[PDB]
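Student: Questions regarding the structure given below will be posed in turn.
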Amino acid sequence: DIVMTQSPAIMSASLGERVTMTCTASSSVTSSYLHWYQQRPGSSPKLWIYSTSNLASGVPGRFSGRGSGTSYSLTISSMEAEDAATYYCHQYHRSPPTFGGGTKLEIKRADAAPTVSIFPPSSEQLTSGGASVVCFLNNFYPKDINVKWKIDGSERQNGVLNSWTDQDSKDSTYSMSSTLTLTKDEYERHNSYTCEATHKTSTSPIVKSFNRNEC
Amino acid sequence: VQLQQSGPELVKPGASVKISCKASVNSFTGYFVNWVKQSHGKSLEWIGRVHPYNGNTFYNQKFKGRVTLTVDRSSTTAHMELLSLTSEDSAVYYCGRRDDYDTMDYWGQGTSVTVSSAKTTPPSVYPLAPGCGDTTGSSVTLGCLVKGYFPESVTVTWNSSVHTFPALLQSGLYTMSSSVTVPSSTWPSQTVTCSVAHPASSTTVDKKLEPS
Amino acid sequence: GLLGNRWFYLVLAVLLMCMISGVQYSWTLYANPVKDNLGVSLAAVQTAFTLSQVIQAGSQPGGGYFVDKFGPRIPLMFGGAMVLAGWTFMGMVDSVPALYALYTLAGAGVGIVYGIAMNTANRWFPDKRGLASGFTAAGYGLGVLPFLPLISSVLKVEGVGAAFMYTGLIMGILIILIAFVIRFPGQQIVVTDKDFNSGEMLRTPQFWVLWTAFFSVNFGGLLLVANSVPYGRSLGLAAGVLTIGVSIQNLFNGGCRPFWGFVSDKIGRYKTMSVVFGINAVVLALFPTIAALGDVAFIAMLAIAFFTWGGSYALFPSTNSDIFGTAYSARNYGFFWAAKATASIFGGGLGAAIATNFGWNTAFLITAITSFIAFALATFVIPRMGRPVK
Ligand SMILES: O=C([O-])C(=O)[O-]
């Protein structure tokens, strides 16, 4: 078929900046047969630019589309919060149609210190026989973060599940849940649990911990 | 013009999957109906297209005879039926209207189809409170943790500052967490309940978070 | 009697052109759906159109030879036969080369049929050649307007193959019936001093200046005929707007021929050529800008461009008959049909590839430059070149 690569795959642009992304195809594509679709993280794909130049119904005019031959570009004059989505180019020069790899556009912002919160296993889950220690890191930029789970002053790896949130719609920050699920025997055999988060915002990592016999 | 699809589908491997796509009065006037799939929300690839009047079918070589597209002859709904389910068939399927230039003017919300040898499981919902270790703070943060469920679609409500974290697969189970950050004046001074709804098993649970 | 009347054969020629109009002018709208179902690039189907027009360069002089020597009846018989063969089986196509071959055969028939109709018009009206050529070319340009709904209704109601076979049968049978009646004004052949043969005409620089001017003029017109709908969509126009635009451009193109023929009768044909080519160059230069303004602006640009371009298909045959004699006129206009085919080379596949690799604006710039070249040749070069001496 015709392979289309979109560069860059993931990009971060400050609010109000000018954004340009490119969609390069293996062969030449006739400009009438290459389109762009914008997909919000939670929603379905939406038609954005059709035939490389023309905006679909209900599309702001700050969106520009150029390109001919093997290279095509979608340009935004002024970046806005509502513009943060994924963009897919779509070619139909020859059957079968193929889609690009997608360009993930994210909003840049000033760095913010995360809020770290620890949670001992709940009573109901303790009754069931399980024990999970949940750590919440909320409202931090950028997306990169380091988490180490300490049990009695020793690192733990088994059962550590790290989950990242997509960028927030309001303050363009991220969130993370670090879950350490262990058996009841392993929970009751140990005393103190420490959640440590190392971030670019602060040189000193943020430490939050609790002890079973301390209250 | 609007497009509505079927609900989420859980199917054991090797079975039949049937997806419907309802349209408006005359939405397929000079348009094909295009069926596309998205693997995990990162890649788009074309499945097929069918003419709402002639029945002419055009299919990708990836899905050679796996897929059958059929329009209902009232130009109101189109159906995608797939029959050779394997591991890579778990994805979200989109129906759209597609003019002569392969431009898809209008799409549907999508139908998430998952192949799973396992069976549907209800969720275990638990509360998350700080405890007596530390009470001071300008704001408090609380959570509801959903564990052990199947299939993936659950919705957690808090009775603005919520953070819902994506579900993860732990040894064949779905684990999910939600956190709400409220001012310290709100808790425990005012009632705050989390409502976890898992509609596949039709399980809605309200949990009230009290000091630990 | 009736069969001796001068205008009866003009009406027969216009009827013939009306019948064969669909073969060429139905492509403007159906090129995109044919590309869609065949699953190939636009350049492929445009190259099919290019082949259909190119084989006319080898066909029309061949039919003109027989028309000039032995008369137009047998040549029209076998031209209608070729059109019938090409169009009848056109419905049962599911491969690219099958479309290539069948459309080429249909074009080969259409070329000689057009040559015969135009030659009948020009020979029957020595005093008014511009008007007869304009009426015949108008029949060729407008016949698609009633024909397209009829085949379109059959396609929705009965299908593709039945529609193509039925329309091809009707067109071939009507052409054969008309071939029974048409005749030349004489009733042998006598060569006068003003009658130029093929080699004698090709010798003079006047013929090659005219050939180059016609080749340059046909660029934008044939590119528009091939790719107005894809270019229109690249401008961002709905299907209905593009269909209305195609109908309007066909109507203006068809209606321009009698008007420009009357002007060429009442004024020097070279000056009419110069005016028409200058206006065409101006429109083609401004086409990307005014066409980008909106739907009405785009359709108006299309209508004016087709007005100017189609004006030449009455200008050139009458010029050929006036300059290089009457007894040799059919095969003489065949060599101008050769220029039409050589320009259709760019009008179809080559122009499609140029648009694919450098955008539509590049191809439109090429057409504007060639139109300016033709304007320069017609306005300044040939009017002072005199008449051929042989
Ligand atoms: O369309 C044409 O080629 C004409 O004007 O005869």
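Following Swiss-Prot, chain C residues are numbered 11-197, 203-405, in order.
From the backbone N, Cα and C atoms, a Cβ is placed for every residue, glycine too.
According to Swiss-Prot, the protein carries these features:
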BINDING   C:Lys355  oxalate binding site
MUTAGEN   C:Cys28 to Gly  Slight decrease in activity; when associated with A-271
MUTAGEN   C:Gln56 to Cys  Residual activity
MUTAGEN   C:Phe59 to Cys  Loss of activity
MUTAGEN   C:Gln66 to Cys  Residual activity
MUTAGEN   C:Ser69 to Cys  Residual activity
MUTAGEN   C:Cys271 to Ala  Slight decrease in activity; when associated with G-28
MUTAGEN   C:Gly349 to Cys  Loss of activity
MUTAGEN   C:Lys355 to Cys, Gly, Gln or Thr  Loss of activity
Student: Whole-number Å only: compute the distance from the Cα of C:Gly349 (mutagenesis position) to the Cα of C:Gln56 (mutagenesis position).
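Tutor: The separation of the Cα atoms works out to 23 Å.
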Student: Provide, as an integer number of angstrom, the distance between the C-alpha atoms of C:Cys28 (mutagenesis position) and C:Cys271 (mutagenesis position).
Tutor: 15
Student: So for C:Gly349 (mutagenesis position), how many other CB atoms are inside 10 Å of its CB?
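Tutor: A count of 27.
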Student: Taking C:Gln197 and C:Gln203 as the modelled residues on either side of 5 missing ones, report their Cα-Cα distance in Å, whole number only.
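Tutor: The gap of 5 missing residues is bridged by a Cα-Cα distance of 10 Å.
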Student: How big is the Cα-to-Cα gap, in Å, between C:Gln56 (mutagenesis position) and C:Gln66 (mutagenesis position)?
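Tutor: It is 16 Å, counting Cα to Cα.
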Student: May I ask which of the mutagenesis positions C:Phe59, C:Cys271, C:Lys355 is closest to C:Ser69 (mutagenesis position) if we compare their C-alpha atoms?
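Tutor: Minimum Cα distance from C:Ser69 (mutagenesis position) across C:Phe59, C:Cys271, C:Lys355 lands on C:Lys355.
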Student: Where does C:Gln56 (mutagenesis position) sit in DSSP terms: helix, strand, or coil?
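Tutor: It is helical.
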Student: If we check Cα distances from C:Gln66 (mutagenesis position), which of the mutagenesis positions C:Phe59, C:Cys271, C:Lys355 wins as closest?
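Tutor: For C:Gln66 (mutagenesis position), the spatially nearest of the mutagenesis positions is C:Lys355.
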Student: What is the interatomic distance between the Cα atoms of C:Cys271 (mutagenesis position) and C:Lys355 (mutagenesis position), given in whole Å?
Tutor: 18
Student: Can you grab the distance from C:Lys355 (mutagenesis position) over to C:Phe59 (mutagenesis position)? Cα atoms, rounded to a whole Å.
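Tutor: Taking the Cα atoms only, C:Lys355 (mutagenesis position) lies 13 Å from C:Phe59 (mutagenesis position).
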